[PDB]
Amino acid sequence: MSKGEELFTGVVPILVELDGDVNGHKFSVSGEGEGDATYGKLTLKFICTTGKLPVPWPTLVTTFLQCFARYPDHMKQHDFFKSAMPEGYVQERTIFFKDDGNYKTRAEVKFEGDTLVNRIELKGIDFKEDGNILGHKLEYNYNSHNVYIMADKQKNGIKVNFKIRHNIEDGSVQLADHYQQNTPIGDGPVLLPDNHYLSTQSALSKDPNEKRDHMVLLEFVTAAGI
Ligand SMILES: [Ca+2]
């Protein structure tokens, strides 16, 4: 029931730019890809433009585009993310790594021309030099998670909560608690949803012809009502 639904009927080019500071280690990541919300499909490649990434790539996956979720027709009235477009929304997160530090992210997600842009500032603090994050003990993979969206009618936005389980290379799990807030950038109306969730599956790979520190990401995202 929004104008934003119509900007995503096709393949949309995607740009991501991130400035990061984790425990004084500063770093930048650029990403390009393609989005096809008809099939909740994202294809992305990310490159650390400042050298080697001081954290594990799986820890950045959630930070690096839920407006490409596929909402089923009987649920399109609950798609906040597209309803904010093209002016966009601000996405903020606190990500609490269990027994370790935490990321704090602020992201502006909007269209620039025909290109969907994710611009992200990230600051991580209180990480243990030899935890699973700074000591790079996380496996290069990703499990499937459900994200629970809730309307936040007082801020004209949504609240989302979920837990990621990073596999550690000894077989254990490193827990990342995500606390997320989205807010429209514009004045216009947005779709405030009933409670629902996004089902996400991600696949991480390498580009065989790339020598810079990088991550290829494939992600499918479908909404699911209750
Ligand atoms: Ca309702």
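Chain A is numbered as in Swiss-Prot; the shown residues are, in order, 1-64, 68-229.
Header lists the method as X-ray crystallography, 2.4 Å.
Backbone N, Cα and C define each Cβ position, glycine as well.
Quick look at what Swiss-Prot annotates:
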MUTAGEN   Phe64 to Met  In RSGFP4; increases fluorescence and shifts the major exitation peak to 489-490 nm; when associated with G-65 and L-69
MUTAGEN   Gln80 to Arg  In Azurite; shifts the excitation and emission spectra to shorter wavelengths and increases quantum yields compared to BFP; when associated with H-66; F-145; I-150 and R-224
MUTAGEN   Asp103 to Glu  In mut1.27; shifts fluorescence lifetime from 3.03 to 2.85 ns; when associated with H-145
MUTAGEN   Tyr145 to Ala  In Cerulean; leads to improved quantum yield, a higher extinction coefficient and is 2.5-fold brighter than ECFP; when associated with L-64; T-65; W-66; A-72; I-146; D-148; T-153 and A-163
MUTAGEN   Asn198 to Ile  In mut2.1; shifts fluorescence lifetime from 3.03 to 2.50 ns; when associated with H-145 and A-176
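Here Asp103 (mutagenesis position) is positioned 19 angstrom away from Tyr145 (mutagenesis position), judged by their C-alpha atoms.
The mutagenesis positions shown are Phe64, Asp103, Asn198; of these, the one with its CA atom nearest the CA of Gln80 (mutagenesis position) is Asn198.
Within the set of mutagenesis positions (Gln80, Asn198), the lowest number of other Cβ atoms found within 10 Å of a Cβ is recorded at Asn198. The number of other CB atoms found within 10 A of the CB of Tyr145 (mutagenesis position), across every protein chain shown, is 22. Using a 10 Å radius centred on the Cβ of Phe64 (mutagenesis position) and all shown protein chains, the other Cβ atoms total 21. A helical conformation is recorded for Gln80 (mutagenesis position) in the three-state DSSP classification. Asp103 (mutagenesis position) and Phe64 (mutagenesis position) have their C-alpha atoms 21 Å apart, to the nearest angstrom. Of the recorded residues, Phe64 (mutagenesis position) and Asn198 (mutagenesis position) place their C-alpha atoms 24 Å from one another. Mapped onto three states, the DSSP output places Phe64 (mutagenesis position) in coil. The Cβ neighbour count for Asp103 (mutagenesis position), using a 10 Å radius over every protein chain in view, is 17.
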